[PDB]
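*Asks:* Mind having a look at this structure? Questions to follow.
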Amino acid sequence: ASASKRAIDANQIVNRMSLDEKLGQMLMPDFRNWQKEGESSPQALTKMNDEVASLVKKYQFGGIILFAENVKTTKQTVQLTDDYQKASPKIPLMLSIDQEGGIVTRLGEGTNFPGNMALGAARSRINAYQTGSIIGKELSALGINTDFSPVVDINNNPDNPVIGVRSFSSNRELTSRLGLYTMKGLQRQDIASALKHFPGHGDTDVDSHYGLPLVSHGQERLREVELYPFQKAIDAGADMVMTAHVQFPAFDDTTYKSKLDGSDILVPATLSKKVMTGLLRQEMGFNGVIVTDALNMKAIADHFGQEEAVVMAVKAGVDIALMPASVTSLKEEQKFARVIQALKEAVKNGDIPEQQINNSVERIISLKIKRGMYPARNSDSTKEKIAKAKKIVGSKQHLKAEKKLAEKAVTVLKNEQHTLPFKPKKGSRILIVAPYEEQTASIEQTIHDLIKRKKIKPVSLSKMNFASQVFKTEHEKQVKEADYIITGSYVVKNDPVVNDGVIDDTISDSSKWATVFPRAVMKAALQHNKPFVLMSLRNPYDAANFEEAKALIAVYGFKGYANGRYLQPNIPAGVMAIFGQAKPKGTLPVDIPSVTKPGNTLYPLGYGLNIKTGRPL
Ligand code: NA
Ligand code: NA
């Protein structure tokens, strides 16, 4: 009865709207940065001003997407979302964000979590529910009402440069289960949740932020793999689905002349009526809100005009155009007017029937009602909301949950002869080796805390940051002088130099530092009989670059420690495991291809060791 009433209420509201108001609802810009009158370049928008408010009033957007620039502090964020809602003249805004967890988070003081592939490694679907719930509680306190999560892309291409650890797994069922539970956790907190990126960005070797990716698989494979987690979550009540700016010729082989070079390009799914209306809306029965991935991404913007992209997306059946134009000052505000006018022209000619617009706006209003955005529910003063949010966002209970999840997710891939845990005698020298200073800092800070809390004996620490470096005699000397060595490896696409199965360690410049340098540290450590552990920091495929190692773990998240804050929990969790102060329970959620024996799997999906026992979980 409540669903029936909601549909009627949405129809009645939309029937009273002007076309300008309806088209406004279908736009969701960002105002990441803004250049006020008198300023010389755009700056992070952390506080509302009357210029941005005037555009909200004028164009009556349906929502705003927030980025990290906009949500640096809990206090400022509550003030900003209250001020955005104050600016919205008739209908409360969807205020959205990419708070995925792990390597994609935005909240400056929020709980980061270890991320989706870490959740895959930990396996249990309630962990995903907990993650969604806590993220949802934090967003709700901040006045953010929509989360563009979960990613239910299946990372079956290890070379994928944009998904990677943002995916739960290369396995469809594990991805589907964890996606469903993330979604339910968010929805339970009255946060609208979007599945991303339909119809599946997991197989791409190109990042849609930089170019237009192609997925060439046939329909049978796409239905069996890519579509599977979307279908399960749609059936279970997904609120929103975000598109992928990716070509799928098996679904739609329509071509367009590219604005970039005049060539025929296959249509991106975002602009495909066959994919968004034929497949998503009709075949798969999704009646919720379809939102584009950001339209400024080069997969779209290199190839289609700004107005054209929005019109084509709506023609394809999307309900919301995300980031349709970047307006960073009042002097550029006509970019919005031009998008609206292009949509009006399409409605006037009948290319987009006005009834299609009404149906889309009804979906948006219905979601706003369903998730308690409209009517607005919270009568607390801003000061009251701020005080409440500061006790919730990044709370100690949330940090405790984060720590437990990150520690569970750690995956031990090798531990020969009880190399781990390290049990250093007092005065031991620990050498900490990682690509970037924030990463060595995170390892250092975690060890410092272990000493302070008397969990390990006092040891001395030194750091070696190796990004863009060549391994030199000075580095070998540090290895020789160390008693224990912890090295972090960082890869997106794993691309060691390999010839006939032999990884090339003869490279003597810095051109391949991500593989050459940590292998050189490993070689020196083994030659000098030093306890050595390799921690894989981002994509776990770099484990195949260290077969010679006696100890190897994967943590699925690379962000370090900066300005007194851990940017992710994954490195600390791995360091805790190394020193016997946490219990890894992770098993691989992806296969790790061999590098030395091409075509073979080095570590299979499901593999992980008990750190104490050295045997499989
Ligand atoms: Na995309
Ligand atoms: Na995006």
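Note that chain A is numbered according to Swiss-Prot, with residues 26-642 shown in order.
Keep in mind that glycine also has a Cβ here, set from the backbone N, Cα and C atoms.
Annotation source Swiss-Prot lists substrate binding site at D123, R131, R191, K221, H222. What Swiss-Prot notes for the published mutagenesis of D232 to G is this: Strongly reduces catalytic efficiency and enzyme activity. Slightly increases substrate affinity. One mutagenesis experiment catalogued in Swiss-Prot, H234 to G, is accompanied by this note: Strongly reduces catalytic efficiency while increasing substrate affinity. For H234, the entry in Swiss-Prot reads active site, proton donor/acceptor. Looking at Swiss-Prot, you'll find the mutagenesis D318 to N noted as follows: Abolishes enzyme activity. According to Swiss-Prot, the feature active site, nucleophile maps to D318.
Show me how these features fit into the shown structure, please.
*Replies:* All protein chains included, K221 (substrate binding site) registers 26 other Cβ atoms within 10 Å of its own Cβ. Under the three-state DSSP scheme, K221 (substrate binding site) falls in the strand class.
Cβ neighbour count for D232 (mutagenesis position): 17 (other Cβ atoms within 10 Å of its Cβ, all protein chains included). In three-state terms derived from DSSP, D232 (mutagenesis position) belongs to neither a helical nor a strand segment and is classed as coil.
Taking all protein chains in view, 14 other C-beta atoms sit within 10 angstroms of the C-beta of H234 (mutagenesis position).
Here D318 (mutagenesis position) comes close to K221, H222, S233, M267, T268, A269, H270, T295, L347: these same-chain residues lie at least six apart in sequence, with C-beta atoms under 8 angstroms from its C-beta. Under the three-state DSSP scheme, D318 (mutagenesis position) falls in the coil class.
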*Asks:* When you tally the Cβ atoms that lie within 10 Å of each candidate's Cβ, which of the binding-site residues (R131, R191) has the highest tally?
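*Replies:* For the binding-site residues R131, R191, the Cβ with the most other Cβ atoms within 10 Å is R191.
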*Asks:* Given the binding-site residues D123, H222, which one has the fewest other C-beta atoms within 10 angstroms of its C-beta?
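*Replies:* Comparing Cβ neighbour counts within 10 Å for the binding-site residues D123, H222 gives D123.
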*Asks:* Helix, strand or coil at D123 (substrate binding site), per DSSP?
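*Replies:* The three-state answer is coil.
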*Asks:* Near ligand 1, which of the recorded positions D123, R131, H222, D318 are found, taking a Cβ distance under 6 A to any of its atoms?
*Replies:* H222, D318
*Asks:* Which of the binding-site residues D123, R131, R191 has its Cα nearest to the Cα of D232 (mutagenesis position)?
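*Replies:* In terms of Cα distance, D232 (mutagenesis position) lies closest to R191.
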*Asks:* How many whole Å apart are the CA atoms of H234 (mutagenesis position) and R191 (substrate binding site)?
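*Replies:* Distance between the two Cα atoms comes out at 15 Å.
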